[PDB]
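Below: one structure, written as structure tokens.
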Amino acid sequence: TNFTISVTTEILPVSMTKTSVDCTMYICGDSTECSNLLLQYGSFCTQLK
Amino acid sequence: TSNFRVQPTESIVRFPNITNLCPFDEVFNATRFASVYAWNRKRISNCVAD
């Protein structure tokens, strides 16, 4: 015979922070020889990027 | 494409001001040496090894 209007809150995530990871700087910075060996290791950096 | 960086210009050495020479003559040009069961121990500190 009656009613009760109630308001409910729903929280849904949409996105997050877009993080870009540098290849040479995170692994070994200010190192030319380490970058040379790294490139030899393969092409993982292009796939990760 | 890639990542850019700033190359260094020169190098700076900041070793402490030590002028006395290490006494390597008494450990390498000694008259006699000890045995393996009674080996000596010489502490070398606060000098410059050329």
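In order, the residues displayed for chain B correspond to 315-364 in Swiss-Prot numbering, which applies throughout.
Recorded method for this deposit: electron microscopy, 3.7 Å.
Positions of Cβ are set from backbone N, Cα and C atoms, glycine also.
Noted in Swiss-Prot for the protein shown:
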MUTAGEN   B:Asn331 to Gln  Reduced viral infectivity
MUTAGEN   B:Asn343 to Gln  Reduced viral infectivity
VARIANT   B:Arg346 to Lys  In strain: Mu/B.1.621
VARIANT   B:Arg346 to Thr  In strain: Omicron/BQ.1.1, Omicron/XBB.1.5, Omicron/EG.5.1
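Sequence features, as recorded in Swiss-Prot, placed on the structure.
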{"residue": "B:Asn331", "record": "mutagenesis position", "CB count, 10 Å": "4"}
{"residue": "B:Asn343", "record": "mutagenesis position", "CB count, 10 Å": "7"}
{"residue": "B:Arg346", "record": "variant position", "CB count, 10 Å": "4"}
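Distance between Cα atoms for B:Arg346 (variant position) and B:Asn331 (mutagenesis position): 34 Å, as a whole number. Between the alpha carbons (Cα) of B:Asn331 (mutagenesis position) and B:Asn343 (mutagenesis position) lies a span of roughly 27 Å.
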